[PDB]
Amino acid sequence: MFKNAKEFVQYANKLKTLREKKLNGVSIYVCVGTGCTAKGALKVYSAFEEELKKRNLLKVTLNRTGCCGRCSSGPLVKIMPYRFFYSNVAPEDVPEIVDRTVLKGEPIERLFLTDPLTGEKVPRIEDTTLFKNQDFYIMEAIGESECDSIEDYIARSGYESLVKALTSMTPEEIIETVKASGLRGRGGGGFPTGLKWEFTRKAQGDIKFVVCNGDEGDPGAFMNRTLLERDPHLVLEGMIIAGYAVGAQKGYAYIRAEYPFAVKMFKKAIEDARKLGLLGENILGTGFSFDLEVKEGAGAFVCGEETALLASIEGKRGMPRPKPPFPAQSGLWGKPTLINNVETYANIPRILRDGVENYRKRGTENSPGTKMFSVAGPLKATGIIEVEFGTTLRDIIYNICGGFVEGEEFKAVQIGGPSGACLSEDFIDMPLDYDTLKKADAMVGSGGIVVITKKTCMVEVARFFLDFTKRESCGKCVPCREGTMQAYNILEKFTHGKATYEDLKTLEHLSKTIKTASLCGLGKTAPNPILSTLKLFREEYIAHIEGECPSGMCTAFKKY
Amino acid sequence: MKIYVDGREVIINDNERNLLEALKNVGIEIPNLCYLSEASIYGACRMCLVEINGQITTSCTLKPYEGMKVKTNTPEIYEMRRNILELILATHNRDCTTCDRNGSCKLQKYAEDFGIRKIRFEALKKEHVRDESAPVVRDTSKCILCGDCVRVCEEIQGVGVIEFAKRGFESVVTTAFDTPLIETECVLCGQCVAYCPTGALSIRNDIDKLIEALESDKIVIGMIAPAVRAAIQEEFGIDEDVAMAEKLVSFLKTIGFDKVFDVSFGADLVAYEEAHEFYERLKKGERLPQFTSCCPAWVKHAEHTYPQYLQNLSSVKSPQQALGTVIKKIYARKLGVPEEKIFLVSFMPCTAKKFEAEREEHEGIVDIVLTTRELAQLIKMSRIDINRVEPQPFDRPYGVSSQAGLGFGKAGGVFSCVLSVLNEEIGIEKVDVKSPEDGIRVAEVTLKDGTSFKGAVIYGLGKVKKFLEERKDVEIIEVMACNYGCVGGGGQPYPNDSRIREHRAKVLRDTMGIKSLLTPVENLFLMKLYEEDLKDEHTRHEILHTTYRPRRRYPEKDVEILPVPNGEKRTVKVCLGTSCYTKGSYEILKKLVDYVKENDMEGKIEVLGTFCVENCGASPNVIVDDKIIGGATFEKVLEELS
Amino acid sequence: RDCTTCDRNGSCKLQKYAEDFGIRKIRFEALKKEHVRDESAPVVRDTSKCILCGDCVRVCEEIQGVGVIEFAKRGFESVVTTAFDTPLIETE
Amino acid sequence: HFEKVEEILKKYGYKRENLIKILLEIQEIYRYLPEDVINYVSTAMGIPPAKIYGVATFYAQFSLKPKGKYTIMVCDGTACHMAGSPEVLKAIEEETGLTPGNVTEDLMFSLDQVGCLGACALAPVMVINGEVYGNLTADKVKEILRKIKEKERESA
Ligand SMILES: Cc1cc2nc3c(=O)[nH]c(=O)nc-3n(C[C@H](O)[C@H](O)[C@H](O)COP(=O)(O)O)c2cc1C
Ligand code: SF4
Ligand code: SF4
Ligand code: SF4
Ligand code: SF4
Ligand code: SF4
Ligand code: SF4
Ligand code: FES
Ligand code: FES
Ligand code: FES
Ligand code: FES
Ligand SMILES: [Zn+2]
């Protein structure tokens, strides 16, 4: 598969045969994605290894899989020949699993997935109500895909789209199909990616760059890292296709150093692709050269800004600059640079494999495709989910996540982190879109979701988001640098029950200044929580000015 | 191009970069705190907001286009601009009476114009830095984070010792690890101060020492730099004035100076000595190329950056030190007064001269160095119209100087003086001068006998690196740390941009033109000095020559846990590296800390933390009295402590 | 010494002299004075900026004939104020 | 006489574009960024120390003080914050007497608040040397802190 494409086709066909062989046999997949490892997934994998080794009955095979969308349901394990999904698998009952299931095959009722809605246990996750209520287009082979295996990715039809683009199509047709599909920037802005690819390609320059923004753009979201740990080769293929479309010969992946597993997975995927010839000085013997590097993010929320990201890659402080000249013309080292989110690159190969009409079959007329989210807060089922671009907040909160834990009630929801919006129940029945809710003071955002309950003081929510923004400000321009800290001071006064209507007026007027006069998007959206809470929860601020706090958590006055 | 500003037809210009600059060229001013000096950029103040098509945006980042309707003043823009200014003023150290920019501060003028009379925001506290260890004084509580000093130090001076650090509310311009500026590689050129728009960067004022000296019984002797007379007139807002130095002499004598001399005499003496030294070097073809040592900033820069070229530096000391040493060692004897009785005051345009006067090799010669601004303050205190002061000549025998000596005040002065000395000693057939770049000039000189050399004049530190890396065909190189030479020194009147520096150079050239004697030998007093006092080479070497030593940071900066400020101790250091941390070291540190907690009542034991000592693979390491142990532990360090 | 929020900023003789005399520090410690700040009336009072020149007292008495402000106390605590530090809006 | 630092610099070829990665490696080796180490790095790379200091103090992963023997990481993400992370921070302070970004006298404990750790189902979440303890409260945090204190104190 290093000279022509027919060798790659034969390699993929035989890899598919081998994968079918292994799948038909008894195999074990333990979800080693973030959250499951926090619950002890790695110790479960060690227990499986030792038990399966001492018994020495390996034709069993043990594999590591990515997130399966049920992070809250303990470490996740499933067996293939009988697709029985096991949850809350402790390292102590692994021998029981091996004896009862791997050897014999008797379903284990005690170790299955409960149904939050119907209050019953279903043996298969694919039969769970939550699984059916979702829309899996990007995440595929849930629980049965090897995260650290280019062989598995190829055996699941992976890398076919890149070969189709290289051998058959020419960059112009690739960019045209991306434009026609209507794919929009998943990074949060929603800008049509096809137009961005046109901008980068048309830029006058022989050398160009492709940059992947791995940042979550939110301190309460884990979509991009989960996708990277699920199918790193999907993002790798998308980046290669983008580099071919815009005529680049070098691409950079920006993954935080705080995420060791994502960095390891992407590095291993890159090395495997290079070894198999997908990356190198001559890909599939077509005269196209391209290489990829992973750049470690030392940790700075401001590095999600395009200019700050470019400065960070080049080894400087992540300081943004006035956007024009745009990165599409002069980005990395003054050369054209295509910058997109992880989910955008993941979508690219899916669009290429499918068509334009087939892709648009999911979503809305202006927002085709799917969006992966990370729902959090107190709910029966939390984790990574994917939904169509027409779903409402009620569907996600109740039908997909199972609703709230007993003794809890809905108050509000955060949809895009600090830069996002705070939505009350009056917007719950509004289909998600980059246009439908972009006018009602709301935005889908990078994909983070956190539900707020009645026992949450929203003045404190605004204080928390402003404290985060005050910490993350790069300190370049006066509005963000100074006003964020001043607004945090005012909000802290509100929390400590020593605020006044003068402080409320000052905060309201300073929010406009911060939003309008700030240089980059960090400061522009810095007062979004303040504006949202004051537009939706003014009575709580007023009660705080009176030392009441109807929620009653923030301890500033009690037992007097 | 035609544009509509506030509803009226306005013609801006054909090609322009942004709306703000175009309107400024027209004559329409938009308030902003970005254009503050020649090293300024746009985008940080955010105060230039204009309204176009409904949305507000900064005019500095807005490319103008034909027939654009722009409203530069709307109630929303007033609100936003006042909010931004109040934000700046909330955390600003608002003490203008003791500020060095008082009366010439844009922020102060805006606070006046914007009618800010109370701070609506909280004057929140910051981890401010107050560095006063060097003639350049840092006070980050007055910093507006414009970044002009960073650009000046990096791009213009080529040192890069000050940079932005941290982020957010804690953003600060400072040296690495908050190291005192005196201890860094700073050359003290003072250009950052010259470009600073606030009082954050300032010059150390030493007027109190001068006043207490004048009030004492010591004989105060003043000597004025050539470039001080070419720029002092700016502080009083009057036109250029030749004879400035002589009315300065009159004023200084009025306020109690016993003698006032001219540093141009020292410049002539230095040029003579350096010309002879360079001729010897040429005839021997050794220690070449030669570097002038008249700029202390360049000398310190070489000590920090070119330890291999320290032998190429001219042994002759700078005019200030040469003239001061001559005074203290010869004039005192001629007057029959002990050297302790004479108080020597130097009036310079340079902040690095303050450092030079305090150098170990120059100890006790120059008592105090006062910059041009401090001299202007002295004049302004008296409230006498200096323009009306009748000039009187400098004092003998160090009062007269040649035109070449006075030429030292601007770039190329010392090279021209050396050329004149050589020409008089041995004629010069011709000189061909080239200009490879803006601040670099190269001269090819042929002597009458036939031996020829090449000399380069470089003003503006930071251009030296490329020239030294690529050009190796010169024998003498003049280096001036400041652009345009000393007319643009750190201590010169503010503002200190290029137009004023060129005007100062023109003023100094006009002052030079009215000098009769043209070369140092024509200076009778200098020849008398050589014939009577500097007759022999030993005295001349001890008087006019100095030695230079390399500079290298000596940072120990070990982690402090239970330090002892002073006194004999044990200074036990525990390695905190990963390899050492992998087994024991942290446990050993805890045990030792608890031991000194129960024992070690006094400061006998000093428990320190240290980074990897390059002894990994030999078990945890514990340094004791700067000694290596290996396989260290609590008992193994206790036994050594015994 | 807070000239930024002062109404005489730019037209203060004391500010100009501080600029001219090169007073960049004070070795005299900032003693604490019982300063009087008033905001009750359109005429605002702030004795922390007062140099006790007495011009206001003469203006009010000799010129305007009201004499509502006068020198009180003595020594370091010398202050120009209203009777019993009464707010200006409540005086004559 | 620096050897490992020289190895890292040579591996990345004294290129400023790799300065952040070089600093990450140096921290991983020395556990922090000593002034001497990055002074040597500046000398080797021909980059002024102020530049490296500006870069180091801008990103969170870089620490200028040694990391504690038991480095504590308390998630401050949205879910963990509404779940009670401030209570966890207050308990940590009252027990060990420190605030995020600080270290104890003997370098036994250090604290840093970070973003989502990807375990929102366990909010609030704390990490100590890779050991994650979820569903935490003031009592639980104090109890575990005492237990680890005694365990380390044993030494043996
Ligand atoms: C403070 C801030 C953080 C951001 N974080 C992210 C991020 O984590 N991921 C992302 O894709 N975009 C992020 N963005 C948006 C990108 O900087 C920018 O929109 C980029 O062009 C994304 O390209 P895309 O729309 O194709 O995804 C952030 C923007 C700001 C102002
Ligand atoms: S808005 Fe904030 S993050 Fe953006 S450039 Fe200004 S200070 Fe930096
Ligand atoms: S820089 Fe000095 S003069 Fe200007 S506002 Fe600040 S304290 Fe006043
Ligand atoms: S005095 Fe010169 S070398 Fe020192 S910090 Fe200022 S500009 Fe840099
Ligand atoms: S020290 Fe002066 S020049 Fe430097 S950033 Fe601060 S205000 Fe600007
Ligand atoms: S060029 Fe002149 S003013 Fe500048 S540092 Fe050198 S001697 Fe001083
Ligand atoms: S005495 Fe009166 S006029 Fe004089 S400074 Fe004080 S308040 Fe002003
Ligand atoms: S990480 Fe395992 S289900 Fe999400
Ligand atoms: S002039 Fe300062 S941001 Fe425009
Ligand atoms: S880690 Fe201690 S000697 Fe290197
Ligand atoms: S918000 Fe803390 S782990 Fe997700
Ligand atoms: Zn409250």
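Numbers in chain D come straight from Swiss-Prot, and the residues shown are 4-159, in order.
The backbone N, Cα and C atoms fix where each Cβ goes, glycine too.
Per Swiss-Prot, [2Fe-2S] cluster binding site is recorded for D:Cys78, D:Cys83, D:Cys119, D:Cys123, and the stated evidence type is similarity to another entry. The secondary structure of D:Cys119 ([2Fe-2S] cluster binding site), as reduced to three states from DSSP, is coil rather than helix or strand. Using a 10 Å Cβ-Cβ cutoff, D:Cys119 ([2Fe-2S] cluster binding site) registers 28 neighbours.
The Cβ neighbour count for D:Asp79 (mutagenesis position), using a 10 Å radius and every protein chain shown, is 24. In Swiss-Prot, a published mutagenesis experiment is listed as D:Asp79 to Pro, annotated Increase (30 mV) in the redox potential.
Around D:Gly80 (mutagenesis position), the same-chain residues six or more apart in sequence whose CB sits under 8 Å from its CB are D:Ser88, D:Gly118, D:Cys119, D:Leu120, D:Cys123, D:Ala126, listed in sequence order. Among the sequence features in Swiss-Prot, the mutagenesis site D:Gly80 to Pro is noted as follows: Large decrease (149 mV) in the redox potential. Causes a change to a [4Fe-4S] cluster protein.
In sequence order, D:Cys119 make up the list of same-chain residues 6 or more apart from D:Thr81 (mutagenesis position) whose Cβ falls under 8 Å from its Cβ. Here the residue is the original one, but Swiss-Prot notes a mutagenesis experiment at this spot, D:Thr81 to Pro: Small increase (11 mV) in the redox potential.
A simple way to gauge crowding: the CB of D:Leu120 (mutagenesis position) has 24 other CB atoms within 10 angstroms, across all the protein chains here. Under the heading of mutagenesis, Swiss-Prot lists D:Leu120 to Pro and annotates it as follows: Large decrease (65 mV) in the redox potential.
Sequence-distant neighbours of D:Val128 (mutagenesis position) (same chain, 6+ apart, CB under 8 A from its CB) are D:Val77, D:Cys78, D:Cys83, D:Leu120, D:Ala122, D:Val135, D:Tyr136, D:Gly137, D:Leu139. Quoting Swiss-Prot on the mutagenesis of D:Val128 to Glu, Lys, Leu or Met: Decrease (about 37-50 mV) in the redox potential.
Under DSSP, D:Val128 (mutagenesis position) is assigned to coil, being neither helix nor strand in the three-state scheme. According to Swiss-Prot, the mutagenesis experiment D:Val128 to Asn carries the annotation: Large increase (85 mV) in the redox potential.
Among the recorded positions D:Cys78, D:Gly80, D:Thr81, D:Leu120, the ones with a Cβ under 8 Å from a Cβ of chain A are D:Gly80, D:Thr81, D:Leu120. A simple way to gauge crowding: the CB of D:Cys78 ([2Fe-2S] cluster binding site) has 30 other CB atoms within 10 angstroms, across all the protein chains here.
In the three-state DSSP scheme, D:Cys78 ([2Fe-2S] cluster binding site) falls into the strand class. When other Cβ atoms within 10 Å of the Cβ of D:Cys123 ([2Fe-2S] cluster binding site) are tallied across all protein chains shown, the result is 32.
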